[PDB]
Structures are given as structure tokens and as C-alpha cells.
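Q: The structure follows.
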Amino acid sequence: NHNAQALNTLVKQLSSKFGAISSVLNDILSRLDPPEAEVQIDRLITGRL
Amino acid sequence: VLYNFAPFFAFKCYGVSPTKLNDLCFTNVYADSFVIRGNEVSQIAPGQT
Amino acid sequence: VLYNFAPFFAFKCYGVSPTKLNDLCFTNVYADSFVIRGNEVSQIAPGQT
Ligand SMILES: *[C@@H]1O[C@H](CO)[C@@H](O)[C@H](O)[C@H]1NC(C)=O
Ligand SMILES: *[C@@H]1O[C@H](CO)[C@@H](O)[C@H](O)[C@H]1NC(C)=O
């Protein structure tokens, strides 16, 4: 149960914005130009890392 | 084509980039028009007083 | 001395700061000159369309 719960928590962490405009990379890429989008992608990368 | 109707210098877009506006679909759009003076243009933005 | 040749208000420097431009050495420099209108000045930047 501990291992399964750890994996499920790791999966559910993917829905967090971590301060970005959205938690979905495709939405960030579609709604912003590359330079601005790089900042939001950096925030998501840091959170997921 | 919005650049052809008024001699404005640039957009001020929040949450989206102007160059991406042609790649998106919106449920509804609202155009709010009025006249202010130069000092108050900075107050048309989220979090202003 | 570039401020003495044209009545521009300020630089728009990417990857470097204008005040530091006198402290650096470059292998080559390229000056690209043209004329656009006001609406399109924002398109002279990385990641624009
Ligand atoms: C604005 O509309 C008038 C008619 O209502 C037209 O004559 C004029 O060309 C239009 N101007 C622009 C910039 O669309
Ligand atoms: C530009 O060059 C002309 C001669 O080609 C000269 O008379 C003029 O003073 C120059 N202006 C500036 C701002 O350097």
C-alpha cells in the first residue's frame, strides 16, 4: 500500500500548476509565444523535478 | 486585421500572447470600449486601484 | 555614440544589457536596417509571428 500510494501521489502531482498559468504543457505552448512559454515550462519542470 | 482599424502601437494581453490569438477557440468574446486619459491607461489592468 | 545618430528612445537588447556593450568583444557584428510601421515593431523580436 505504501508503494502504491507513493506512485499514485506522484501521478496526482502532475495536475499542479506550481505557479504557472496551467498544468498542461500543450495549453502553455498554444496560448503563449516561445519566450514567455519557456518561463511557464521552467516552472512546471522545476515542480515536477 | 485589428491593426488596420486603430493606430494603436501594441496589444497588452494577459494570460495569452497576441501572436497566438489566431490559434485558439473561445466560447464567447467581449469587447468593452470607452475613453479615458493617458494617466489612467495603466489602471486598465488586473490588480489596479 | 549611437544615441547621437538617431533620436531613438532606448535599445531593446536580448541576451545582453546595453550599458555593458562597451565591455565586450564580438567576433563579428551585423547591422540590419529596414523600415516598417509602428504596429510591426513588436514583431522584430525572437519568437514573433
Ligand atoms: C469606418 O466606417 C465608415 C462608415 O461607417 C467608413 O466610411 C470608414 O472607411 C471606416 N473606417 C475604417 C478604418 O474602417
Ligand atoms: C549624415 O551625413 C551627412 C553627409 O553624408 C552629414 O552632412 C550629416 O551631418 C550627417 N548626420 C549625422 C547625424 O551624422
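Residue numbering for chain A follows Swiss-Prot; the residues present correspond to positions 953-1001, in that order.
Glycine is no exception: its Cβ is also placed from the backbone N, Cα and C atoms.
Okay, these came from Swiss-Prot:
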- A:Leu981 to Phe: In strain: Omicron/BA.1 (VARIANT)
- A:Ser982 to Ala: In strain: Alpha/B.1.1.7 (VARIANT)
Q: When you measure from the Cβ of A:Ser982 (variant position), which residues in the chain that are at least 6 apart have a Cβ under 8 Å away?
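A: Listed in sequence order: nothing, so none.
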Q: Using DSSP, would you call A:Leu981 (variant position) helix, strand or coil?
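A: For A:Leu981 (variant position) - judged by DSSP and reduced to three states - the answer is helix.
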Q: Among all protein chains shown, how many Cβ atoms are found within 10 Å of the Cβ of A:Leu981 (variant position), not counting that one?
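A: Other Cβ atoms found within 10 Å: 15.
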